[PDB]
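To keep things clear, I will list the structure first and then write my remarks on it.
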Amino acid sequence: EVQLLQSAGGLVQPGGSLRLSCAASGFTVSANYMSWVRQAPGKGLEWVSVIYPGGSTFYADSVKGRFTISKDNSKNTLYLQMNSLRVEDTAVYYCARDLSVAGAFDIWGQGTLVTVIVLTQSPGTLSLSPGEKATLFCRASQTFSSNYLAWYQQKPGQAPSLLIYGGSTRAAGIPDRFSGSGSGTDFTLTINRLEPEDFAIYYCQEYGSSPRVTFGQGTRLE
Amino acid sequence: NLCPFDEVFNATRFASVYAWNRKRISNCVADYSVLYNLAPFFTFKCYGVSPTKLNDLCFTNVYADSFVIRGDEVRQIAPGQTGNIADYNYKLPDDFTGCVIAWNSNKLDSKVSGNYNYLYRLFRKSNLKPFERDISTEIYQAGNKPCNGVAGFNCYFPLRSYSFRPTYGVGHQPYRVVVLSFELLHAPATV
Ligand SMILES: *[C@@H]1O[C@H](CO)[C@@H](O)[C@H](O)[C@H]1NC(C)=O
């Protein structure tokens, strides 16, 4: 029943610093990997930073520096230091844990928004009455491995989670609606039946190709 | 006496990352121009000393290490920098003398079903002291619970293999890599 709690916000006009306290239960920051992903308002969500157990850390390629992730084993609380920012930095910040082989970004907190290989989803946005089989296809460019694919569920007002981690074997709480099977560069996401919580946005996912993790823009399914 | 370093370079079997082969050279002479010139291995870029001056340098003994890693990992294999494999599996002590050999033998490395004989290690409590291996099959627990030494959700098995195939994007197919180190001892240098 591992859970996560953090809080930050405000700052309608620029504030140089801001610190959010990612406090965890069931695991420690020194235990395994820690990750951060920010979701811009109505835009694609991208990777920013991961710390490696033992001290090593990498930051986002888009904006090198200006951040500082520090791992505190004393408090069990993860803090991400800011120096100062500009516009477009604002987004809801999620702190999450990853292991990248049997689970990709397994458990996420609730998050909050600060203020101041490519995957392309061919089907696009689909609206459909409940009761019909649906499919989603993810297009790539470097014909990577099937084991590196992941797929995610997102519902408004709910922090997104995962359904299948490897693209072949479904994670805990298997749905008999979604399925994972891929050939070549395109990996099929087919759906059997539609449920009220099922009508939602979905993102193709790739992990392990590099220390940085890439996401897709996402498509709306309803 | 000719050295078996050419034999080591031209070897059918390389061990995986988690356990790297090690060979030593004694009372022998090694012509380094065979490595200096064009080889079936494409890349010869390395840092130890000036490669041309190698002839006149007196050196005691030679260490030979080989393994199989990924194409991007070939970038990170260099010393003085931090990577997931390097910090956890194979670490090069900085200021070392001797240098690195890199190439892609994709034709033999790739397998139709996937050559899974090659392995890596991605779970450890802390970092790794340079020039030291931990070939441990021990179940790894990270979170609060110890798992009683059994497979569980929080703990995980640290060892897991790659995924290969005959046709793949460049830079991700396995790369065979051999490295060597040079040093001096008080003993008569047998080189
Ligand atoms: C292996 O390949 C090298 C590269 O040309 C060659 O010099 C050598 O004779 C071959 N055989 C052995 C046993 O090293």
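Numbering of chain B is taken from Swiss-Prot, so the residues present carry the numbers 334-524, in order.
Cβ from N, Cα, C; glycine included.
Swiss-Prot lists B:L452 to R among its mutagenesis entries, and the accompanying note reads: Increased resistance to neutralizing antibodies. Decreases HLA binding to NF9 epitope. Increased binding affinity to human ACE2. Recorded in Swiss-Prot as a mutagenesis result, B:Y453 to F carries the remark: Decreased HLA binding to NF9 epitope. Increased binding affinity to human ACE2. Swiss-Prot lists B:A475 to V among its mutagenesis entries, and the accompanying note reads: Increased resistance to neutralizing antibodies. Looking at Swiss-Prot, you'll find the mutagenesis B:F490 to L noted as follows: Increased resistance to neutralizing antibodies and human covalescent sera neutralization. For B:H519 to P, Swiss-Prot lists a mutagenesis experiment annotated as follows: Increased resistance to human covalescent sera neutralization. Swiss-Prot lists B:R346 to K among its natural variants, and the accompanying note reads: In strain: Mu/B.1.621. According to Swiss-Prot, the natural variant B:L368 to I carries the following note: In strain: Omicron/XBB.1.5, Omicron/EG.5.1. Among the natural variants in Swiss-Prot, B:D405 to N has the note: In strain: Omicron/BA.2, Omicron/BA.2.12.1, Omicron/BA.2.75, Omicron/BA.4, Omicron/BA.5, Omicron/BQ.1.1, Omicron/XBB.1.5, Omicron/EG.5.1; complete loss of interaction with host integrins. The residue drawn here is the original one. One entry in Swiss-Prot concerns the natural variant B:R408 to S. Its note says: In strain: Omicron/BA.2, Omicron/BA.2.12.1, Omicron/BA.2.75, Omicron/BA.4, Omicron/BA.5, Omicron/BQ.1.1, Omicron/XBB.1.5, Omicron/EG.5.1. According to Swiss-Prot, the natural variant B:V445 to P carries the following note: In strain: Omicron/XBB.1.5, Omicron/EG.5.1. As a natural variant entry, B:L452 to Q appears in Swiss-Prot alongside the note: In strain: Omicron/BA.2.12.1. Record note (Swiss-Prot), natural variant B:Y453 to F: In strain: B.1.1.298. The unchanged residue is displayed. Here the residue is the original one, but Swiss-Prot notes a natural variant at this spot, B:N460 to K: In strain: Omicron/BA.2.75, Omicron/BQ.1.1, Omicron/XBB.1.5, Omicron/EG.5.1. The natural variant B:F490 to S is recorded by Swiss-Prot, whose note states: In strain: Lambda/C.37, Omicron/BQ.1.1, Omicron/XBB.1.5, Omicron/EG.5.1.
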B:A475 (mutagenesis position) falls, by DSSP collapsed to helix, strand or coil, into coil
Those recorded positions in B:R346, B:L368, B:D405, B:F490 passing the chain A Cβ proximity test, under 8 Å, are B:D405
Roughly how many angstrom lie between the C-alpha atoms of B:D405 (variant position) and B:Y453 (mutagenesis position)?
15
Quick check: of the recorded positions listed here (B:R346, B:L368, B:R408, B:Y453, B:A475), which one has the Cα closest to that of B:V445 (variant position)?
B:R346
Comparing the recorded positions B:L368, B:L452, which residue's C-beta has the most other C-beta atoms within 10 angstroms in this structure?
B:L368
Per DSSP, B:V445 (variant position) is which: helix, strand or coil?
coil
Please state whether DSSP places B:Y453 (mutagenesis position) in a helix, a strand or coil.
strand
Pop the Cα-Cα gap between B:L368 (variant position) and B:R346 (variant position) into the table, whole Å please.
19
Cα separation, B:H519 (mutagenesis position) to B:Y453 (mutagenesis position) (Å, whole number)
37
Among B:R408, B:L452, B:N460, B:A475, B:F490, i.e. the recorded positions, the one with its Cα nearest that of B:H519 (mutagenesis position) is B:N460
Using all protein chains shown, find which of the mutagenesis positions B:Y453, B:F490 scores highest when you count other CB atoms within 10 A of its CB.
B:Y453
